Amino acid sequence: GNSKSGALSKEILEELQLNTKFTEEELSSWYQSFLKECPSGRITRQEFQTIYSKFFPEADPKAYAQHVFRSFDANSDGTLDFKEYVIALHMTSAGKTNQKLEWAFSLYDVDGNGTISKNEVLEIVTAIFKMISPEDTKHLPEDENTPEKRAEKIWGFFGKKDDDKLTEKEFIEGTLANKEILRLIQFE
Ligand SMILES: *C(=O)CCCCCCCCCCCCC
C-alpha cells in the first residue's frame, strides 16, 4: 500500500538470489494495479511464469521460487492466491528480523486505519505452514502443530488482548522484545 514497503521487498528479493531492477516505486504501481484487476489474488501458471520472468531476468524461470510454486500446488480451476505466495516468498527466505516484519505489517496496512487483527496473523502463518511440505512439517516442533494454535499463542503474546489490534510499532517491538513470537512468526 506504499512505495516504502516496496523497498523492503527490494533488498529482500535482492539478496535472495535474483536481481530485480524495477525500483520500489514500480512494484508499488504494479502490485496494486495487479491485485486490482484480478478478483482477489488468484492467478494462473501462464501468468505467474510471466511475472517471475520479468521480475527476475537473469535467474532462469526455474531457479529458487521454482519450489515454492510446487508447495502451493493448485487444486481448483488451476489457479492460486498471489498475496499468500508473496508473503511466503519473503517470509522464510532467511534473513534479518525487523526486515520481514516491518514489511509484513506494512503489507497488511493497505489503506484504512493502521493496524492488523489476529485473523490476519493467522493468514500469514498459514502461508508459511503451507509453503512447507507435509514432509518437512513432521520435523517442526510440537508447539506448531497448526497455524491455529501457533497464531493464537502469538496473539496472546504481544496482543495482550484477545481479538484486539496491533500497531506498526507494537508489532515490531512485539517480535523483537519477545523471542518466542519471533520464532512463532518468522518461519521456523
Ligand atoms: C502496497 O502497495 C504494497 C506494495 C508491496 C510491493 C512489494 C511486493 C510486490 C513484489 C511481489 C514479489 C512477487 C515475485 C513474483
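Chain A is numbered as in Swiss-Prot; the shown residues are, in order, 2-189.
Cβ atoms here come from the backbone N, Cα and C positions, even for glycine.
With a cut-off of 8 Å between CB atoms and residues at least 6 apart in sequence, the same chain places nothing near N114 (Ca(2+) 2 binding site). Residues or ranges marked as Ca(2+) 2 binding site by Swiss-Prot on the basis of experimental evidence: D110, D112, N114, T116, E121.
Same-chain residues lying 6+ beyond the ends of the domain 'EF-hand 2' (61-96) with a Cβ under 8 Å from its Cβ atoms: 10, 13-14, 16-19, 35-36, 39, 41-46, 49-50, 53-54, 104-105, 108, 124-125, 127-129, 131-134, 187-188. Swiss-Prot lists 61-96 with the feature domain 'EF-hand 2', giving sequence analysis as the kind of evidence.
Residues 2-3, 5-6, 9-10, 12-13, 69, 72-73, 85-89, 91, 138, 145, 147-149, 151-153, 155-156, 160, 164-169, 172-173, 176-177, 183, 185-188 of the same chain lie 6+ residues outside the domain 'EF-hand 3' (97-132) yet bring a C-beta within less than 8 angstroms of a C-beta in it. Swiss-Prot lists 97-132 with the feature domain 'EF-hand 3', giving sequence analysis as the kind of evidence.
Listed by sequence, the residues of this chain that lie at least six past the ends of the domain 'EF-hand 4' (147-182) yet keep a Cβ under 8 A from its Cβ atoms are 98-99, 102-103, 105-107, 110, 115-119, 122-123, 126-127, 130. Per Swiss-Prot, domain 'EF-hand 4' is recorded for 147-182, and the stated evidence type is sequence analysis.
Look at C39 (mutagenesis position): DSSP puts it in coil. Within the same chain, residues at least six positions away from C39 (mutagenesis position) with a Cβ under 8 Å of its Cβ are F83. In Swiss-Prot, a published mutagenesis experiment is listed as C39 to D, annotated Reduces binding affinity for calcium at both EF-hand 2 and EF-hand 3 domains. Abolishes interaction with GRK1.
Per Swiss-Prot, mutagenesis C39 to A is noted as: Increases calcium binding affinity at EF-hand 3 domain; induces co-operative calcium binding in non-myristoylated protein.
Quoted from Swiss-Prot for the published mutagenesis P40 to A: Reduces calcium binding affinity. Around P40 (mutagenesis position), no same-chain residue six or more apart in sequence has its CB under 8 Å from its CB.
Quoting Swiss-Prot on the mutagenesis of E85 to Q: Abolishes binding of calcium to EF-hand 2 domain. Abolishes calcium-dependent inhibition of GRK1. DSSP assigns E85 (mutagenesis position) to a helical segment in the three-state reduction.
A sphere of 10 angstroms centred on the C-beta of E153 (mutagenesis position) encloses 17 other C-beta atoms. One entry in Swiss-Prot concerns the mutagenesis experiment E153 to A. Its note says: No effect on calcium binding to EF-hand 2 and EF-hand 3 domains. No effect on interaction with GRK1.
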Per-state residue totals over the domain 'EF-hand 3' (97-132) - DSSP helix, strand, coil: 25 helix, 2 strand, 9 coil
Minimum Cα separation from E85 (mutagenesis position), reported as the residue among recorded positions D110, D112, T116, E121, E153 that achieves it: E121
Cβ atoms near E85 (mutagenesis position) (within 10 Å, other residues, all chains): 18
Cβ neighbour count (within 10 Å, all chains shown) around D110 (Ca(2+) 2 binding site): 18
